[PDB]
Amino acid sequence: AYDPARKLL
Amino acid sequence: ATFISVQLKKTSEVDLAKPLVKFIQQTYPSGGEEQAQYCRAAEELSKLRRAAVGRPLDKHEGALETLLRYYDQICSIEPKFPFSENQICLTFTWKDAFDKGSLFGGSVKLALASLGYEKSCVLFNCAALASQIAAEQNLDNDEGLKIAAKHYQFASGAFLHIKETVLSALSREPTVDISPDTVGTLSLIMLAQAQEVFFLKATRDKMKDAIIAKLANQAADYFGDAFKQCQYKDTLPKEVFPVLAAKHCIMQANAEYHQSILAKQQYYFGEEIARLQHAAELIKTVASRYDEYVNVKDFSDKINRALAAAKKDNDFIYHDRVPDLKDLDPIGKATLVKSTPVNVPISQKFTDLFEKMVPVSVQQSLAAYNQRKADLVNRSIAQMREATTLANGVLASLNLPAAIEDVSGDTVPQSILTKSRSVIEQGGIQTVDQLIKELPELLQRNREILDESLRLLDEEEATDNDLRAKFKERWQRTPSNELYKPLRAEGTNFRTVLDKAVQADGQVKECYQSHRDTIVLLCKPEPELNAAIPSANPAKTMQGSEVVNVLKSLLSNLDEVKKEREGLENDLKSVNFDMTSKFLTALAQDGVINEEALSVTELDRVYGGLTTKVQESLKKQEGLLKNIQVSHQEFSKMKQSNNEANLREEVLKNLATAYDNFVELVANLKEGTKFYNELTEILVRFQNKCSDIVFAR
């Protein structure tokens, strides 16, 4: 669910 | 005694530490003891280049070893920095050794960001300095000869190496001095002069004239080929051409004179005279045409005496006919020289400053390998979860396995009671109520860090624009505006990260609001919970059924199949293979590291067992889900649609869905929390780059 945001790191 | 040597090439001073430390750091743990030596090596290095090139020159093994060491250490660095892409720009500026340019301007200079340029020039200077030290040897004593012979051969080998690498090593054209043809001729000149030195030893040692003749003849052959190459290209200094012509002749004469002695010892008196006449002809021309470069008088006298005396015995005693030269046999040739191969290290007692630094091709294959391993592991893992999510959602959809635990519509089925107790023991909703409450706070914390960070830049950029405004002269500097463009780019990204994180907060919160009521119920003490689950008349017909025992163990397997994914995922994550030493082997034992095939092979070895058991799970679930859907709808025949039982069924299906949701929700919240806390760590760092830079300014 927070994978999409970790991607942007 | 005149021997040709070569002048050193000039280079401009160049900050060698700069592009190196820059990268060194971009590559290691800041403050980490890696940098403690690798940055401390790129210092000694720049100080070495200074010594090996910037210094006004001293003709001794000291300055030559420094230069040799410098060649070595440069070569030992090429595979340990990213020169290949050249995106690591450092520019080397060398002048021509002879002031040779096609267009008529004295010195032609050339700067290149190619370590291959650097390499060829250092080596050329190595050969030249060697050539100058050789030329100074005392060729009257035994060690003068040994040193000269070794240096001419080294210079020969270096020049030759340069001839065979220089272009592949450079994109464009080289300055003349180092072009393959110029360096090919110089290599041959140096080899000729080493043969000469051996001719001179043979002489000093009073060896057989037959030997001395062949040695001198070989030398003449070398000097003659070098002469020829220079005849129609003039890329060497002015004095080189006459000197080569001279030494060619003087060496032919020495060959003639020594062979003539051999002829007289064999009573070939006519030959003796013919050969001396030839020698005298040669030496005579040299003496008059190259008196500027050569002294031949002693040799001329010694020949004249031998010719005079040979003619006296022959005119009066022997009366042997004197042959035409066209009719003599060739004199043989014997070479005792080899142009020396360049095999770093060419310096003595070499020690590689960056020995420990990992080849750049290895670190690139390691990273490539991890993007491949993450993919392997994540894929397998995500595949599994999705499959478990699906199966749990299906079973709920069927009221399984509550339905078949529901003997009396009177009590809480065992699976429901187990799940209930499982939830209550992990805190119940007040656990999820907390994480949901604190989420917006972890978000705020991070907005705050990012905000104070950028305000710093904004405030310092402000005073900077004011100072440049009221004090143009005393406040000249690169604007803060330009200096801060990079950091404000990280800033903006970070911002877009928080955008996504909030988006996810919203999804998780909407899921929490839409399932919080059932969960609260699920968390009640057994009797209270039971008294909230509507009763039904249980069809006792169901106890023992064929459909039931099949469904029951059909569900037993599905359960084992999913508790299995727990160890599986845990094993995927817990193993690791360090691939460095396998990459080193491929590079030492071989010319190149082919990582694709290498890592694919190691991945299959490390993870293959699991990526196959995982793969088994899925199709084993498919088999189970298919069999269950059918075997159930038969259980649906024995099923009896009475509204008392329909109500019960709704509530049971919902409590099970509630368990799933509780488990899933808690996980998305722990995930989101871990994320925001990592984000605080990364953001606090970013706040330091900001303050550090506002206070260096």
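Residue numbering for chain B follows Swiss-Prot; the residues present correspond to positions 2-698, in that order.
Per the header of the entry, the method used was X-ray crystallography, 2.5 Å.
Placed from the backbone N, Cα and C atoms, the Cβ positions cover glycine too.
The annotation that Swiss-Prot gives for the mutagenesis experiment B:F317 to A reads: Diminishes rescue of PTAP-type L domain-deficient HIV-1 p6. Here the residue is the original one, but Swiss-Prot notes a mutagenesis experiment at this spot, B:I318 to A: Greatly diminishes rescue of PTAP-type L domain--deficient HIV-1 p6. The mutagenesis experiment B:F495 to D is recorded by Swiss-Prot, whose note states: Impairs rescue of PTAP-type L domain-deficient HIV-1 p6. Per Swiss-Prot, mutagenesis B:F676 to A is noted as: Loss of interaction with SDCBP. One mutagenesis experiment catalogued in Swiss-Prot, B:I683 to A, is accompanied by this note: No effect on interaction with HIV-1 p6. Per Swiss-Prot, mutagenesis B:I683 to D is noted as: Reduces interaction with HIV-1 p6 and EIAV p9; abolishes rescue of PTAP-type L domain-deficient HIV-1 p6.
Each of the mutagenesis positions B:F317, B:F495, B:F676 was scored by other CB atoms within 10 A of its CB, and the lowest score goes to B:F317. Put simply, B:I683 is the one of the mutagenesis positions B:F317, B:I318, B:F495, B:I683 whose Cα lies nearest to the Cα of B:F676 (mutagenesis position). For B:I683 (mutagenesis position), no same-chain residue 6+ apart in sequence has a C-beta under 8 angstroms from its C-beta.
A Cα-Cα distance of 110 Å separates B:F495 (mutagenesis position) from B:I318 (mutagenesis position). The 10 Å shell around the Cβ of B:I318 (mutagenesis position) contains 9 further Cβ atoms across the protein chains shown.
Taking 8 Å as the upper bound (exclusive) on CB-CB distance to chain A, the mutagenesis positions B:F317, B:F495, B:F676, B:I683 give B:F676, B:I683 in sequence order.
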